[PDB]
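The block underneath contains the structure these notes are about, expressed in structure tokens.
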Amino acid sequence: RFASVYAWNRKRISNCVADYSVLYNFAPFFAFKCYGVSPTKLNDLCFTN
Amino acid sequence: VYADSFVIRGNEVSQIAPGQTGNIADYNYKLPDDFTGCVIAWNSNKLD
């Protein structure tokens with residue numbers, strides 16, 4: 001269950017290895033818009049938080 | 001002059017554009033940014 005938009009669910013992600021292979025295997029993806037990055041070049045950068 | 005032609009779904013016509021990302025512009029028809037052509041797209045019901 002997802003919370004509604006007035007009280008939106010927030011989560012901080014701790015340190016790990018982040019395979020974005022998953023997250024691609026979900027849906028026909030009506031919107032997939034990165035802004036500061038590009039999805040074709042997502043598996044090489046290493047964000048802090 | 002290169003005439004390319006196909007059929008796509010109704011809510012997909014916005015994807016036929018230079019510099020886009022979607023399930024039809026990933027690896028079916030990628031339009032480059034050096035695009036000097038013209039995209040014509042019309043409704044094809046009853047024939048198709």
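The first residue you see is number 1, and the count goes up from there.
According to its header, the structure was obtained by electron microscopy, 3.2 Å.
Cβ coordinates come from backbone N, Cα and C, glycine included.
The DSSP secondary structure for A:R1 (variant position) is coil. Around the Cβ of A:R1 (variant position), a 10 Å sphere holds 3 further Cβ atoms from the protein chains shown. For the natural variant A:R1 to T (Swiss-Prot position 346), the note given in Swiss-Prot is In strain: Omicron/BQ.1.1, Omicron/XBB.1.5, Omicron/EG.5.1.
One natural variant named in Swiss-Prot is A:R1 to K (Swiss-Prot position 346), and its note says In strain: Mu/B.1.621.
Of all the Cβ atoms in the protein chains shown, 12 others lie within 10 Å of the Cβ of A:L23 (variant position). A natural variant is reported in Swiss-Prot for this position, A:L23 to I (Swiss-Prot position 368), and the note states: In strain: Omicron/XBB.1.5, Omicron/EG.5.1.
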